[PDB]
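Asker: Encoded as structure tokens, here's the structure I'll be asking about.
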Amino acid sequence: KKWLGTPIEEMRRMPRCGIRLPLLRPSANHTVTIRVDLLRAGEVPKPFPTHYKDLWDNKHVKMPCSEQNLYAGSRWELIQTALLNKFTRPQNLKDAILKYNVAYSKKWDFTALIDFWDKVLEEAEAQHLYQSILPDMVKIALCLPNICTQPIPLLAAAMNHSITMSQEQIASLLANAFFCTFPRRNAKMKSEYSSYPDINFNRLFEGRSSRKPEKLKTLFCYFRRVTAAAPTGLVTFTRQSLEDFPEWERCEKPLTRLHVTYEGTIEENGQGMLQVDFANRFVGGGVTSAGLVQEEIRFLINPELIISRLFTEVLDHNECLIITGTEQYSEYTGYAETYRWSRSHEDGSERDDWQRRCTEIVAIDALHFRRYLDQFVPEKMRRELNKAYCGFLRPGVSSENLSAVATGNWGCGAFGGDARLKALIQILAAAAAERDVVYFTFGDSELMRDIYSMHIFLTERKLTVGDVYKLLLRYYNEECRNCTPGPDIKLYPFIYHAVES
Ligand SMILES: Cn1c(=S)c2[nH]c(SCC(=O)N3CCOCC3)nc2n(C)c1=O
Ligand SMILES: C[As](C)(=O)[O-]
């Protein structure tokens, strides 16, 4: 079979499973950058406040249009002068960006941007780029102070805080990121913002990887769409940090349901489910540089995700980022060296009562394991359980109103994670958060069968979360702690034998 377990049609999905949303309102823990009283389906949201207000401090985004962005001269005036010039050749765009980035004129390479424009695009495509797309991107970037009128707080470590902004606001911010206008976000040896991801796009322009043209095609598809017709919805970014984590060995909860399949993807076949982003602790990973696996791909096809890098501090072990409302603008095939932009995508997702696409993505970063056996250390297993639990738990929500989790081999492949361990870890965290699991093994049919078989074995024997966790601890002591780079017996065979004996 191509899938095993509970039929996916029986799993909960938004919007059907959700409760009616409360009235959208700003508060101490929720920044809302648009006029809620004027929010109407199909209408571009109106910014609140009406006139630009600036904060230039350690708790908010430093906006390029701030009067405090100086060089003294006004860097925003210099950005305007630089970008309001005709572009006909890629050197013109390089020269423009460097006019307000003089300190980086010898550090920043533009080879990929030059090669995209001169050596990848056909003549008519290049002409469309410089006669239409780039000027429209400049115009939306320079409109920033009229679009993003409210200071944007940083989602800093240990904050439980949400930001809800319009897709149009995100588009203006991302156009600024493309033109590398965000101040204090560039230096290799910076102290301020050293714990934040890169936001300016200069590393997308570096080098000769065949991957860069594909990334640029994907992002220009987005920019062409959102400059031609303003998107009308909202997106919410929520940093969540939990303090009370389960005593896993004592957890008496049963496992929940499982659908596991070797076909399909999280983003296409997990519509309306909690979709896992296999994140880097710096959210988005190398999306703005050289990375092109699961997280970076999702950030390219749903580029509104990228703006999380503007304001999201690196995730600590007990934290996640939850993004609701991002829209899919592109389709793709492959990954890494085989990644290719396929075509524009018209997102057909319903919107919720806050005009957010019914798409919820959670960024949870797995650990990297240089040594395979390090991941079976109890402290490391508990770390991964608590990370996934934080990503899945919604404190004030009945289980009946929680969608299934759509996930897969989180932290595996090149990152060193063991897929069978990581599947069981996510199954346990989902059970503790009272959510069902939809697991995509991404072509591995044997893994599908193994996960299904283990799940059915444990559920039929009524093993609790704590019973299973204790078996993981036994496996570590018996096969890992005193162990060769690999254990003598694998995890699932160990579990089967331990339980049946
Ligand atoms: C479940 N699922 C999975 S697993 C997935 N993987 C990728 S890209 C390859 C990748 O991330 N690697 C390979 C080794 O290097 C480290 C990790 N896209 C994915 N999608 C869309 C998905 O739904
Ligand atoms: C003596 As021992 C197996 O607890 O390291």
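Chain A is numbered as in Swiss-Prot, which gives 451-521, 532-943, 945-962 for the residues shown.
Quick check of the header: X-ray crystallography, 1.4 Å.
Each Cβ is built from the backbone N, Cα and C atoms, and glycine gets one as well.
Pasting the feature list from Swiss-Prot:
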- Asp737: active site (ACT_SITE)
- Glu755: active site (ACT_SITE)
- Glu756: active site (ACT_SITE)
- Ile726, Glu727, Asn740, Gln754, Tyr795, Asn869, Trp870, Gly871, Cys872, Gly873, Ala874: substrate binding site (BINDING)
- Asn740 to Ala: Reduced poly(ADP-ribose) glycohydrolase activity (MUTAGEN)
- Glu755 to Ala: Abolished poly(ADP-ribose) glycohydrolase activity (MUTAGEN)
- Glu756 to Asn: Reduces hydrolase activity (MUTAGEN)
- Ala874 to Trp: Reduced poly(ADP-ribose) glycohydrolase activity (MUTAGEN)
- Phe875 to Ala: Abolished poly(ADP-ribose) glycohydrolase activity (MUTAGEN)
Asker: Need the DSSP three-state call for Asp737 (active site) to compare against my parser.
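Answerer: For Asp737 (active site) - judged by DSSP and reduced to three states - the answer is strand.
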Asker: Between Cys872, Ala874, which of the recorded positions has the fewest other CB atoms within 10 angstroms in the structure shown?
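Answerer: Fewest other Cβ atoms within 10 Å, among the recorded positions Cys872, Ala874, is found for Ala874.
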Asker: Using Cβ-Cβ distances, find the residues under 8 Å from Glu756 (mutagenesis position) that belong to the same chain and are at least 6 apart in sequence, listing them in sequence order.
Answerer: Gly744, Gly745, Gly746, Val747
Asker: So the entry has no coordinates for 10 residues flanked by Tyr521 and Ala532. How far apart are their C-alpha atoms in Å?
Answerer: 5
Asker: Can you tell me how spread out the substrate site is, meaning the largest CA to CA distance among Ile726, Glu727, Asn740, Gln754, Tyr795, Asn869, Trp870, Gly871, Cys872, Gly873, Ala874, in Å?
Answerer: 21
Asker: Neighbour count first, Cβ atoms within 10 Å, every protein chain included; then name which of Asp737, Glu755 tops the list of recorded positions.
Answerer: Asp737
Asker: Kindly assign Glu755 (mutagenesis position) to one of the three DSSP-derived states: helix, strand or coil.
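Answerer: It is helical.
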Asker: Taking every protein chain in this structure into account, which of the binding-site residues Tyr795, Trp870 has the most other Cβ atoms within 10 Å of its Cβ?
Answerer: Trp870
Asker: Under a threshold of 6 Å between Cβ and any atom of ligand 1, which of the recorded positions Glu755, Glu756, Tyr795 are retained?
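Answerer: Close enough to ligand 1 are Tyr795.
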Asker: Quick check for you: of the recorded positions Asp737, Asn740, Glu755, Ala874, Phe875, which have their Cα within 10 Å of the Cα of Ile726 (substrate binding site)?
Answerer: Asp737
Asker: Sorry to bug you, but what's the C-alpha spacing from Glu755 (mutagenesis position) to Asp737 (active site), rounded to the closest Å?
Answerer: 6
Asker: For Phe875 (mutagenesis position), which of the recorded positions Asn740, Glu755, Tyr795 has the nearest Cα in space?
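Answerer: For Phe875 (mutagenesis position), the closest Cα among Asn740, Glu755, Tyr795 is found at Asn740.
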Asker: For the C-alpha pair, I'd like the distance in angstrom between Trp870 (substrate binding site) and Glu755 (mutagenesis position), rounded off.
Answerer: 10
Asker: Checking the contact step here: among the recorded positions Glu755, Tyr795, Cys872, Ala874, which have a Cα within 10 Å of the Cα of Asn740 (mutagenesis position)?
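Answerer: Among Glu755, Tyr795, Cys872, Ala874, the ones whose Cα sits within 10 Å of that of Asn740 (mutagenesis position) are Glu755.
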